[PDB]
Number of protein chains: 4
Amino acid sequence: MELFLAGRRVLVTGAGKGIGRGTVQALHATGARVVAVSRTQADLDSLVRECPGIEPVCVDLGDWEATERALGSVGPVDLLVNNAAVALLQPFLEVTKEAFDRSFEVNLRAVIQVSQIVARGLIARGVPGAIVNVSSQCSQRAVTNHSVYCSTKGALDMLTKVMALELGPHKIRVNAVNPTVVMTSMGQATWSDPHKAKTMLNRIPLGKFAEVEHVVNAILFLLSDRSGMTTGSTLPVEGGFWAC
Amino acid sequence: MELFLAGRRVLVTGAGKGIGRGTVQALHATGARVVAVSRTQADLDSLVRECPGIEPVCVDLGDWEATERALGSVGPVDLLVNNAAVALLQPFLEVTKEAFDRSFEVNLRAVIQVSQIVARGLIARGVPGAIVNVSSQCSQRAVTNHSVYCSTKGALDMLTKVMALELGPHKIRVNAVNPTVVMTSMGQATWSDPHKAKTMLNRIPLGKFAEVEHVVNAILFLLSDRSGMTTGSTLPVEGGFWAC
Amino acid sequence: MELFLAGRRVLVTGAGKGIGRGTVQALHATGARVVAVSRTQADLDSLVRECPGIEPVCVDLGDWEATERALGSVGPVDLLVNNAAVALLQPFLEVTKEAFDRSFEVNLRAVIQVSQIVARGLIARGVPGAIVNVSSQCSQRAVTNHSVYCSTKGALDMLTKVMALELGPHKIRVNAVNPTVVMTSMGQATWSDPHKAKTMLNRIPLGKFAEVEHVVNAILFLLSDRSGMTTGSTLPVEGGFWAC
Amino acid sequence: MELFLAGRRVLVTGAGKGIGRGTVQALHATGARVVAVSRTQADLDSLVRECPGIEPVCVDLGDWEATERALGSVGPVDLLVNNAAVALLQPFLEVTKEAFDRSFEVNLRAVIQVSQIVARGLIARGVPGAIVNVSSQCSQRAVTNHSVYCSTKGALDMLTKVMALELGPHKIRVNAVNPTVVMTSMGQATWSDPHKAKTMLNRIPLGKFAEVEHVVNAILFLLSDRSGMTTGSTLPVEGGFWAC
Ligand SMILES: NC(=O)c1ccc[n+]([C@@H]2O[C@H](COP(=O)([O-])OP(=O)(O)OC[C@H]3O[C@@H](n4cnc5c(N)ncnc54)[C@H](OP(=O)(O)O)[C@@H]3O)[C@@H](O)[C@H]2O)c1
Ligand SMILES: NC(=O)c1ccc[n+]([C@@H]2O[C@H](COP(=O)([O-])OP(=O)(O)OC[C@H]3O[C@@H](n4cnc5c(N)ncnc54)[C@H](OP(=O)(O)O)[C@@H]3O)[C@@H](O)[C@H]2O)c1
Ligand SMILES: NC(=O)c1ccc[n+]([C@@H]2O[C@H](COP(=O)([O-])OP(=O)(O)OC[C@H]3O[C@@H](n4cnc5c(N)ncnc54)[C@H](OP(=O)(O)O)[C@@H]3O)[C@@H](O)[C@H]2O)c1
Ligand SMILES: NC(=O)c1ccc[n+]([C@@H]2O[C@H](COP(=O)([O-])OP(=O)(O)OC[C@H]3O[C@@H](n4cnc5c(N)ncnc54)[C@H](OP(=O)(O)O)[C@@H]3O)[C@@H](O)[C@H]2O)c1
């Protein structure tokens with residue numbers, strides 16, 4: 001199934017590691033032009049060696065002012081993957097103002113700002129496009145010590161819906177993907193305990209956590225014209241965790 | 001994106017018309033071996049002329065005993081699309097025992113029976129597979145005169161979930177697709193009035209009804225290993241109707 | 001908080017045992033006039049001794065023709081609790097035509113028929129009313145061996161929604177309550193194993209199953225004018241099971 | 001139905017106007033002791049005249065530091081209603097950093113902080129309690145120019161779920177209410193146009209917007225032991241808007 005992603009310009013946030021990195025790798029492989037945005041220079045340096053031709057942008061996306069300046073003259077961008085996020089885990093009764101603020105600045109505010117920059121561009125050019133927001137299984141199911149992170153992802157699901165409503169007339173589709181634990185730096189920080197992960201694994205009908213490739217495939221399908229009547233959705237990549 | 005559907009054996013119900021017909025057409029074009037099951041012989045005759053080498057099975061899927069007999073020695077089936085359904089529309093206070101019975105027999109009990117036949121075969125062979133159930137935007141939003149139809153589709157969503165739970169350990173994924181109005185015989189029976197369709201259209205961010213191709217694309221993605229951590233889901237093909 | 005249920009005429013199905021029995025008991029204590037409908041005569045005999053002045057109607061609600069005949073001259077009914085149901089548990093691959101048919105006949109088609117009888121009466125009289133459908137935590141989460149039962153309850157949720165839509169203009173509200181395990185004959189048939197119940201209990205934030213009183217309280221709130229802008233809803237009585 | 005709210009100490013945020021004000025009025029009428037928290041002194045002055053004995057606290061709840069200082073020695077609080085919110089409406093492509101920040105500080109961060117203060121108190125005293133979060137119909141359905149406000153409410157729904165999970169062991173229930181337009185200063189700012197409200201009204205089965213009394217009744221029921229197995233829920237007070 002040809003997705004018709006070849007030659008199109010794609011911006012990926014949180015491109016340094018895990019899902020964002022895999023997404024840049026897949027897009028570069030299929031002949032897309034990629035803008036790779038991430039917080040840590042070393043991650044972008046190695047990525048550009050692996051994927052020659054991608055345009056690295058090193059910026060902290062929790063910084064509205066710095067984001068605007070860095071994504072300033074990004075150029076035409078046809079397709080957008082909002083993947084950058086932080087998981088700042090604290091028991092509810094220990095949540096701090098600082099962890100709340102940081103989480104919403106990165107996981108949600110930056111989704112607004114980057115998507116605005118991309119959408120404005122598409123509309124000015126009079127051309128259709130697509131946005132995928134990387135949410136989570138946790139966007140619709142609570143997990144201990146994830147009050148902030150779950151709230152950002154629940155917010156992100158709804159944000160996705162409003163964006164879909166308002167951008168649909170401009171032929172811009174906006175979807176979310178919702179993965180279970182993916183063993184990456186985030187995933188194997190706290191799910192690295194074989195029995196903390198055990199209780200969750202028992203709740204997953206397919207009996208396993210998600211690979212980066214599972215998430216990337218879902219993102220690519222949602223970016224493509226193959227999903228041309230899908231907008232405002234939350235596509236689960238969690239092995240049936242939501243079902244039971 | 002290669003879906004790896006070439007050579008696999010696929011059974012599609014309600015193959016005679018609309019979405020099921022389009023699904024047969026797409027699968028045959030990609031090199032799958034198809035078992036086309038539908039109620040009306042003429043539909044199947046023409047489809048075999050269009051798609052030489054498909055195996056037609058003419059049966060009324062509302063008939064448990066006749067389905068068992070017809071789908072008896074169907075052979076190895078790796079993939080299953082449960083698409084046959086009836087939309088018997090009556091105001092709630094006019095709902096009849098007959099309309100209820102027929103609707104549940106075709107729209108749900110046949111999903112069980114045909115899925116058992118295929119699943120039992122997969123388990124005997126010890127091989128993975130996938131099932132797609134064609135649901136509806138109505139599975140989750142009520143529409144006047146659709147009390148029975150809405151209930152079958154709401155049931156079918158939850159059926160998809162239990163099937164996902166129980167078949168997951170056998171590496172069989174089970175997903176639903178949930179289209180808005182598709183202008184087919186069913187779609188353009190009652191949504192043929194330009195203002196009955198107008199109120200719904202105003203609720204769709206993408207400002208249009210779904211084409212058969214939109215639904216087939218989602219089906220083919222959910223059948224393929226590209227959607228390998230998606231099970232128990234309800235993938236909307238409704239232009240954003242659920243979102244707003 | 002006065003619910004203004006004194007003097008109103010209430011019909012309750014499955015009144016013989018568990019939740020329906022408790023509902024009759026509570027309503028009779030508050031001064032409602034109750035029509036108690038249930039399958040087994042002995043259950044109704046004892047309940048009328050406990051609750052003198054209730055009107056017993058012994059009928060099998062799975063029988064459309066017999067229900068029509070029994071609920072024929074029931075008289076003015078202002079409020080309706082659809083509680084009768086069967087839990088026929090079979091592994092998915094063991095589901096039978098008979099179990100499916102029985103389950104849908106009692107759990108759903110009877111909800112339609114009894115609701116039509118009451119609603120038609122309300123509309124003829126030109127007076128407002130309310131209907132409560134007793135659903136399940138299973139309406140929205142799959143449980144092994146509950147493919148049929150889960151599907152009836154998933155259907156019943158969506159039925160509640162269409163009924164709410166169509167009856168709203170007649171000032172008739174229609175809501176569902178969705179309890180977790182309630183230790184009654186149904187609840188303590190299969191959840192009687194202390195470790196089968198253990199895995200579910202660990203998923204309930206309140207760390208316990210529901211008492212009959214919990215469910216009756218939610219029913220009575222949804223019947224009263226206190227819930228006057230609530231219709232089409234699914235009120236969980238599951239200790240937080242859906243939330244996590 | 002006695003709710004057993006008499007004599008218990010209840011804190012209500014956004015008590016100055018609309019739903020929060022009605023809630024203080026109802027609680028004061030039933031004999032509860034009320035802490036009334038709101039931004040504008042004049043609103044609290046008049047409230048205390050209407051409801052002698054309530055403890056006014058004038059504070060901007062978007063200010064973490066000022067909140068901590070003001071709700072410092074509040075005293076024992078048994079029950080909590082988080083109602084303060086701002087609706088800062090902007091088209092998606094016009095959303096500003098300032099409107100995002102303000103909305104999340106008030107609508108969500110303050111819910112965290114106030115609920116922490118109350119919960120810590122309950123736990124220190126070893127006593128059960130209840131929290132109700134005033135969300136919205138918009139928490140699960142997108143509305144034009146409400147991207148920020150819808151995202152706060154979607155976040156609030158999820159927050160409610162995590163809080164329910166973590167506080168359930170401490171016998172603290174946490175629920176949300178989700179009203180449609182209530183004609184208050186917020187409601188009749190933008191829904192004051194008789195045809196902007198017309199499209200929404202047509203989508204409401206009960207054919208009307210919510211009164212303050214509808215919301216207050218739902219809050220009281222969720223605060224009471226009558227809803228003793230309900231936690232992590234989102235109780236709609238939107239006349240069936242979600243159903244169709
Ligand atoms: N694995 C899981 O448990 C899991 C589950 C469900 C959903 N998700 C979601 O999946 C997505 C990807 O997560 P992952 O597991 O791939 O995480 P990861 O391995 O931690 O990758 C996240 C990437 O985002 C970048 N990033 C974070 N904050 C940033 C900021 N302020 N500015 C610029 N870049 C920033 C990170 O950079 P630095 O490392 O340089 O900070 C990193 O390159 C997220 O949206 C996450 O919420 C993850
Ligand atoms: N089109 C829409 O508006 C819409 C919207 C939401 C969901 N859906 C769902 O999409 C699927 C496809 O519908 P469609 O629009 O393509 O409908 P269609 O054009 O009416 O085609 C339905 C096909 O299923 C077959 N079928 C029906 N009952 C059968 C039975 N008892 N045994 C064997 N075959 C049977 C029909 O055969 P005969 O014609 O010979 O009876 C027909 O070939 C269904 O599951 C439907 O509910 C459709
Ligand atoms: N308890 C749980 O675990 C649980 C959990 C989630 C949801 N629910 C739902 O809660 C409701 C009440 O169940 P329960 O636990 O109270 O069950 P129960 O203790 O088994 O009582 C069910 C009552 O309904 C009656 N009934 C069943 N079929 C009938 C028929 N065809 N015609 C007339 N009466 C009939 C039964 O009569 P006979 O006994 O004479 O057959 C019995 O009096 C149902 O809608 C059930 O699905 C229960
Ligand atoms: N009516 C609707 O359209 C509608 C619909 C669905 C849900 N809701 C929700 O219902 C709840 C009540 O809204 P309403 O219609 O009653 O609104 P309202 O009439 O505007 O009342 C909101 C109250 O909250 C107070 N408040 C706002 N920000 C505050 C802050 N930073 N610190 C302290 N107090 C603050 C307001 O004070 P000032 O006026 O002094 O700022 C006011 O007294 C909210 O959670 C709202 O989101 C409203």
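The header says X-ray crystallography, 1.9 Å.
Placed from the backbone N, Cα and C atoms, the Cβ positions cover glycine too.
For D:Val35 (NADP(+) binding site), the number of other Cβ atoms no farther than 10 Å from its own Cβ, over all displayed protein chains, is 21. The DSSP secondary structure for D:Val35 (NADP(+) binding site) is strand. Annotation source Swiss-Prot lists NADP(+) binding site at D:11-40, D:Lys153, citing experimental evidence.
Quoted from Swiss-Prot, the note attached to the mutagenesis of D:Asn107 to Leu or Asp states: Loss of function. Probably due to defects in formation of the active site and binding of coenzyme. Under the DSSP three-state reduction, D:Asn107 (mutagenesis position) is assigned to helix.
Summarising the environment of D:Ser136 (substrate binding site), the number of other Cβ atoms within 10 Å of its Cβ, over all protein chains shown, is 31. DSSP assigns D:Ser136 (substrate binding site) to coil, not to a helix or a strand. As annotated by Swiss-Prot, substrate binding site applies to D:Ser136.
Sequence annotations record features per position, and here Swiss-Prot assigns active site, proton acceptor to D:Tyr149. In the shown protein chains, 25 other C-beta atoms lie within 10 A of the C-beta of D:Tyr149 (active site, proton acceptor).
Of the recorded residues, D:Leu27 (NADP(+) binding site) and D:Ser136 (substrate binding site) place their C-alpha atoms 22 Å from one another. Listed in sequence order, the recorded positions among D:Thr23, D:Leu27, D:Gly31, D:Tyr149 whose CB lies under 6 angstroms from an atom of ligand 4 come out as none at all.
Secondary structure at D:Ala15 (NADP(+) binding site), taken from DSSP and collapsed to helix, strand or coil, is coil.
In this structure the C-alpha atoms belonging to D:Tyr149 (active site, proton acceptor) and D:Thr23 (NADP(+) binding site) are separated by 22 Å. Counting only residues at least six positions away in the same chain, the Cβ atoms of D:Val12, D:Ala15, D:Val81, D:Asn83, D:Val215, D:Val216, D:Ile219 sit under 8 Å from the Cβ of D:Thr23 (NADP(+) binding site). In the structure as shown, the Cβ atom of D:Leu11 (NADP(+) binding site) sits within 10 Å of 27 other Cβ atoms. Under 8 Å, Cβ to Cβ, and six or more positions away along its own chain, D:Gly31 (NADP(+) binding site) finds D:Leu5, D:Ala6, D:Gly7. Geometry remark: D:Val35 (NADP(+) binding site) versus D:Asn107 (mutagenesis position), CA distance 19 Å. Compared over the binding-site residues D:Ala15, D:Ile19, D:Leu27, the count of CB atoms lying within 10 A of a residue's CB peaks at D:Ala15. Working note on the recorded positions D:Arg39, D:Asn107: by count of other C-beta atoms within 10 Å of each C-beta, D:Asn107 ranks first.
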